[PDB]
Amino acid sequence: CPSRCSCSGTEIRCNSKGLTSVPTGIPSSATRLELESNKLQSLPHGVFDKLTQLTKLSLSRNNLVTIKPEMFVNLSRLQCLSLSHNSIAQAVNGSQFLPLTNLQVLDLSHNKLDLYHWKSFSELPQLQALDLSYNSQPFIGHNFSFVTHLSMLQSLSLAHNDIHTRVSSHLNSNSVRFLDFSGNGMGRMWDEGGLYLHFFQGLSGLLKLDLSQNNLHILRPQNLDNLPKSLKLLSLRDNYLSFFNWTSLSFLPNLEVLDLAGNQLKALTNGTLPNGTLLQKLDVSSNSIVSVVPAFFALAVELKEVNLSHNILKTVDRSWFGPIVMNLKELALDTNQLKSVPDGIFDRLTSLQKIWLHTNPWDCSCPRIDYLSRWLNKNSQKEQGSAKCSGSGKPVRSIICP
Ligand SMILES: *[C@@H]1O[C@H](CO)[C@@H](O)[C@H](O)[C@H]1NC(C)=O
Ligand SMILES: *[C@@H]1O[C@H](CO)[C@@H](O)[C@H](O)[C@H]1NC(C)=O
Ligand SMILES: *[C@@H]1O[C@H](CO)[C@@H](O)[C@H](O)[C@H]1NC(C)=O
Ligand SMILES: *[C@@H]1O[C@H](CO)[C@@H](O)[C@H](O)[C@H]1NC(C)=O
Ligand SMILES: *[C@@H]1O[C@H](CO)[C@@H](O)[C@H](O)[C@H]1NC(C)=O
């Protein structure tokens, strides 16, 4: 075992030691190596000569100057590599990773790489997961067709790459299942006529799409209609949507999870969840939701969890606390301005496992919270956190009305 290193099994860690070069005398039997948070600039010839057992390597958070194919000679057995946080400024065009013929996962996030060239990563036939996050400011290529030749690729991240103009109009693949497009400019792109109207459509069996933090202020229905029809998860978290056309969910026939948190919805209104939706989880926390229209949730028969947390909900109505919402597994209503709840409303919650009610100004005067006192007292195991009375800090579960 080398100086300045923690050796544990065949897993070896030399993190945050200010190293300017690789420690000599790493056991040749090593299968995992970490050289994170140092000051490495070079991988001199022969440096990994004896580490033929290595399948996982992280050079995360250093100062590598360039990627050369010959840096990876002897590292051909590698299945995972990280070169994240090295701010390498250079083009990637199919000649960088030549000898990494077994590599399945590659992390290139937090660099300055000019990545979008049609031949990029074609020297990596077996690549399954590729993280290109945080390469806004490439040191340029405009071309995304490289992803369509990686026939094993399941997971891709283009997140936070300032992607907004002059790029391929279509992404194409038969293998990617998860695309992270977080932090880009889809908002500007979808405003540009029909130029990007079919951008994600060619991602054939896509299952999850993250469009959070895309500066979306509106969502035209055609844009949803042109998402891949296999989509199960859509994330629109932390945009600026003030409105949402709920009947558009019919364009997404297999959707199970919709994340709308951190937007600016003023209510659950402008329609209801549409007939036939297979929606299971609806995260609509951290909006400015003041009210819910009657029967909004009704008729979404597969609905399993709704997060209404961190809003400004004034009341809970029978008109919208209707049979679907009674059949939830999880219901979050915490952090919300609720003073009371109608009697008997939580009585037929037969599938409920967790409910959140805290951080609400509950009125604990007696012939009013009696039902809720009682219910929270009976269902203690189901409450997450504790609803407290607005006057005294007493938990609602503790009030016994006469
Ligand atoms: C490919 O990129 C390398 C740097 O990574 C560069 O030196 C070379 O000119 C590029 N090749 C092409 C086709 O432009
Ligand atoms: C990407 O490169 C391919 C290969 O030449 C070409 O068919 C395509 O037009 C290019 N796309 C863009 C946006 O330049
Ligand atoms: C919602 O979208 C549908 C198409 O999905 C459209 O026909 C309808 O007019 C829209 N409703 C509103 C109020 O924008
Ligand atoms: C949605 O509902 C409110 C009234 O509840 C209305 O002011 C708003 O204009 C509606 N949105 C659209 C686009 O129809
Ligand atoms: C609901 O939303 C809040 C954040 O807005 C979060 O604390 C919590 O994780 C969510 N609840 C569940 C059960 O995921």
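Please read every residue number as a count from 1 along the shown chain.
Method on record in the header is X-ray crystallography, 2.4 Å.
Cβ from N, Cα, C; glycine included.
Going by Swiss-Prot, these are the annotated features:
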type: MUTAGEN; residues: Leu78 to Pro (Swiss-Prot position 499); note: Highly susceptible to mouse cytomegalovirus infection. Shows low level of cytokine induction and natural killer activation on viral infection
type: MUTAGEN; residues: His217 to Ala (Swiss-Prot position 642); note: Loss of NF-kappa-B activation
type: MUTAGEN; residues: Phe243 to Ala (Swiss-Prot position 668); note: Significantly decreased NF-kappa-B activation
type: MUTAGEN; residues: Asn270 to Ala (Swiss-Prot position 695); note: Significantly decreased NF-kappa-B activation
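Annotated features, which come from Swiss-Prot, shown on the structure.
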residue : record               : contacts (Cβ under 8 Å, 6+ apart)
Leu78   : mutagenesis position : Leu54, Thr55, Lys56, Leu57, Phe72, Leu100, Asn102, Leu103
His217  : mutagenesis position : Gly187, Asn239, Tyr240, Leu241, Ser242
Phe243  : mutagenesis position : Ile218, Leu265, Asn270
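Here 4 residues go unmodelled in the deposited structure, bounded by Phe139 on one side and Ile140 on the other; the Cα atoms of these bounding residues are 7 Å apart. When secondary structure is read from DSSP and collapsed to three states, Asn270 (mutagenesis position) falls in the coil class.
Among the mutagenesis positions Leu78, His217, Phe243, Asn270, the ones whose Cβ sits under 6 Å from an atom of ligand 4 are, in sequence order, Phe243, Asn270. Using a 10 Å Cβ-Cβ cutoff, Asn270 (mutagenesis position) registers 13 neighbours.
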